[PDB]
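Let me begin by presenting the structure, written as structure tokens, before commenting on it.
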Amino acid sequence: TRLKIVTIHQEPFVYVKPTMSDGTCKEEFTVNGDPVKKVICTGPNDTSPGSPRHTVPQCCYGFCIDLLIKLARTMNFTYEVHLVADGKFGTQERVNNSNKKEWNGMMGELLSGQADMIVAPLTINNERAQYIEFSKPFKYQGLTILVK
Amino acid sequence: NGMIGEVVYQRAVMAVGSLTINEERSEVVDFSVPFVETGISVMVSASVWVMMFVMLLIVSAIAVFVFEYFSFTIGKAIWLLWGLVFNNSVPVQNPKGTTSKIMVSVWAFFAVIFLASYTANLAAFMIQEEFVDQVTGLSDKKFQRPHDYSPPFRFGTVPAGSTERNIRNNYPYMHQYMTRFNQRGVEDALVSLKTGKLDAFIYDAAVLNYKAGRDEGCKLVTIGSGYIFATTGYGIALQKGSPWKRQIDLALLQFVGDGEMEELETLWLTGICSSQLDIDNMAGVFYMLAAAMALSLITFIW
Amino acid sequence: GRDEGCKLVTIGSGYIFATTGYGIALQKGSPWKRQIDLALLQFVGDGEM
Amino acid sequence: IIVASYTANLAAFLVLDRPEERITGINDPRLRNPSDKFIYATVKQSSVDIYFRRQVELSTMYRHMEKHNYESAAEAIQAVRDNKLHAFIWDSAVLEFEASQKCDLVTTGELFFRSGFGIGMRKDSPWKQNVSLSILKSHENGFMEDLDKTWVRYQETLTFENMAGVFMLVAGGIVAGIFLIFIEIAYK
Amino acid sequence: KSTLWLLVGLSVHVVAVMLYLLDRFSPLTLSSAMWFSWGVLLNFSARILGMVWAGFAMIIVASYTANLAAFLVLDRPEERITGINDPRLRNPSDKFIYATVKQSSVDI
Ligand SMILES: *[C@@H]1O[C@H](CO)[C@@H](O)[C@H](O)[C@H]1NC(C)=O
Ligand SMILES: *[C@@H]1O[C@H](CO)[C@@H](O)[C@H](O)[C@H]1NC(C)=O
Ligand SMILES: *[C@@H]1O[C@H](CO)[C@@H](O)[C@H](O)[C@H]1NC(C)=O
Ligand SMILES: *[C@@H]1O[C@H](CO)[C@@H](O)[C@H](O)[C@H]1NC(C)=O
């Protein structure tokens, strides 16, 4: 009943904010009469050459955090949200020797046993579904271009 | 009844025929991964005037200064100034001063490119292609009460479908306004809209977008893409515990991730669809002259 | 059909020229010609070309 | 005839040679065989990378994007924002959010690879059935619509193009026109 | 391979009477004001009504120039077929009567 959740800082979905003084979130309201249900999340600062080890308690909120709060409200379980140790979703890359494939990113921390449920903007394709099971989608999109 | 009674009761293997997916269907079977985005929908049918006035004040002050230099251009320079913006061929005043003539040669030459820029604005108005819409979605004030507007309009769906069960599990009092006003066929909704007997028609959005590709004259346009709506996906039903699901899901995601679904979306989905109408501008045209004749009652008594 | 700028345009379709085609060269006497030509006309006829 | 031709071709000055680029999607042949000026990329080691690696007719753009792929979305937003990049292929939801946030960023036409957002699980985890039913439980009522109200649905001619210097000349030459009259003072 | 002109003709004759009415109100006029009202739209409060009608004069011919420039330029109609992808050929009617030579190459 304590399922480990991993995610990544997505700009419309998972807002990551530094805490105010020491592990405290600025509990702001919405524009409708509801406080933003932030959650205490852990994760690194930045890239490995830039940040070798900088993990502070942080405030994660947004869309998928509210989805996880809805799931923990419906199904009877607690959780402990951390983040991934890089900035990658996860691909199928050969390691240096032994002729062996590897999955990094969120599937990397999943298949290593460090996570149990990935709540993230997870794009459904054939390659990930061969190795992990998916649920039914909750938001449908495509692909497009951003211009100026 | 129908397909699900053949699937659940051990008489059919899978439902390759197209089927919506909601929650209580999924409790007894195992649906595959969806492949097409199927919601539900409803098939229905500033500074120029200020700074030109400031320049008008400047040019009128200089026109007064012409007579201050050296002849009835005392206060009636406005009646020539804004009149020669339009080149109305009206006898107003013959400028006897060289300064006034050079100032008119500046002003009217600016007015020529100003009216040419107004023709460019009208060409951009020709570029501006509009398509007016009425209803935002399912939670409109039209739908919640027919007496909210003076005609109580009529909306209908297809019987015994998933849309009716979504209504009966989401909006019970909405259902009784449609229960008297049902309809049966797919093309019966087209008949009811082209005859105007029925106002609205709530149905799945993708099939209505297909029917929009063959509308006679393309006069029926839906509302958005299901923004305030169900937003599910069509998927192949199976039985519970069937090992075919792991193969079918990977085969569908193989079909999507290489453009093989894209050719089928191109083929079996028809992706199709000089007068005067300026009543928003004609209202201002009549009302500015209404204000101009309303100022006449002020100018009468004084 | 892929040049940027499009500053180089030909003259119509080459109207005063040879107007030939690209084929498959075979040796004089090989039996593959009759089998290849029917398959090429089949490739034209089904719109796959 | 001169003012008619001038009024015609000043309107035609902004009709013929417009910036009507309008790439709108994947089917631009300038991006099929790309130059080193139309710069476009995505996140390195993402789902877009595998989606363009599988398709054998989209590998060439891959051989462009292997020189340009980035790590975070916001750095790519800032790079295309100051025109260091020139295009950005990405997921439609994030782009339609951030174009609404900042109006300098613009989304465009095509919506290809229609897929959905999943939740990573194990093979036979006991939290598979009721969670997959609870997502559609959120679909059937308006709670997904309420979450769209929180974030997704939640929002946030000028006739001065070629006559600005003419406006400056009108605002400036009045002093010279009165100086002509000061010369006419010396004429008298 | 005009409609709203009657409203303009009614409005100009409303103006051609109310100019003389304001000339009576404000402290041959019938030959002056009528010829003025015919002359403005075709190229002190009475002068105010004259300059307002003169301001609304040129917008009429400007919009007429606009919709003639939009009327004989844009709508070159789809009297052609647009090839094989014609919706009147995928599911045809008597609108586009299309066929070929009987027993020919197109039939094969
Ligand atoms: C986080 O980022 C930088 C770069 O990785 C790192 O040097 C430092 O530890 C942190 N600084 C900030 C801005 O908090
Ligand atoms: C939920 O979880 C708590 C803590 O494990 C347990 O004691 C309780 O029986 C459960 N109650 C409900 C509402 O299912
Ligand atoms: C192999 O190992 C080196 C040292 O860690 C590293 O720089 C290199 O990227 C590795 N190559 C891969 C990813 O197989
Ligand atoms: C799912 O919900 C049902 C409700 O009765 C329960 O019996 C079952 O154990 C649940 N399974 C899990 C662990 O999700």
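So for chain B, numbering is Swiss-Prot's, and the shown residues are 494-538, 555-579, 598-800, 809-837, in order.
Going by what the header records, the deposited coordinates were determined by electron microscopy, 5.4 Å.
Heads up, the Cβ atoms here are built off N, Cα and C, so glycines get one too.
What Swiss-Prot says about this protein:
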type: BINDING; residues: B:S511, B:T513, B:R518, B:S689, B:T690, B:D731; note: L-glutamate binding site
type: MUTAGEN; residues: B:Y730 to F, L or M; note: Strongly decreased sensitivity to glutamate
type: MUTAGEN; residues: B:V734 to A; note: Decreased sensitivity to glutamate
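Counting only the Cα atoms, the space from B:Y730 (mutagenesis position) to B:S689 (L-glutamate binding site) is about 9 angstrom.
The Cβ centroid of B:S511, B:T513, B:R518, B:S689, B:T690, B:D731 marks the L-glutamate site; residues of that chain outside this set whose Cβ lies within 8 Å of it are B:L512, B:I514, B:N515, B:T531, B:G688, B:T759, B:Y761, given in sequence order. For the pair formed by B:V734 (mutagenesis position) and B:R518 (L-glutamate binding site), distance between Cα atoms is given as 20 Å, rounded to the nearest Å.
Other C-beta atoms found within 10 angstroms of the C-beta of B:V734 (mutagenesis position) number 17, with every protein chain shown included. A simple way to gauge crowding: the CB of B:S511 (L-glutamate binding site) has 13 other CB atoms within 10 angstroms, across all the protein chains here. Proximity of B:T690 (L-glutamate binding site) to non-local residues of its own chain (separation of 6 or more, Cβ distance below 8 Å) is seen for B:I533, B:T684, B:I729, B:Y730, B:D731, B:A757, given in sequence order.
Within the same chain, residues at least 6 positions away in sequence whose Cβ sits under 8 Å from that of B:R518 (L-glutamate binding site) are B:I497, B:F524, B:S689, B:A764. Neighbour count (other Cβ atoms within 10 Å of the Cβ, all protein chains): 18 for B:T513 (L-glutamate binding site). In the structure as shown, the Cβ atom of B:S689 (L-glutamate binding site) sits within 10 Å of 19 other Cβ atoms.
All chains included, 23 other C-beta atoms sit within 10 angstroms of the C-beta of B:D731 (L-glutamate binding site). Maximum C-alpha to C-alpha distance over the listed L-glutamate-binding residues B:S511, B:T513, B:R518, B:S689, B:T690, B:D731 is 17 Å. Reduced to three states, the DSSP call for B:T513 (L-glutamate binding site) is coil.
All protein chains included, B:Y730 (mutagenesis position) registers 20 other Cβ atoms within 10 Å of its own Cβ.
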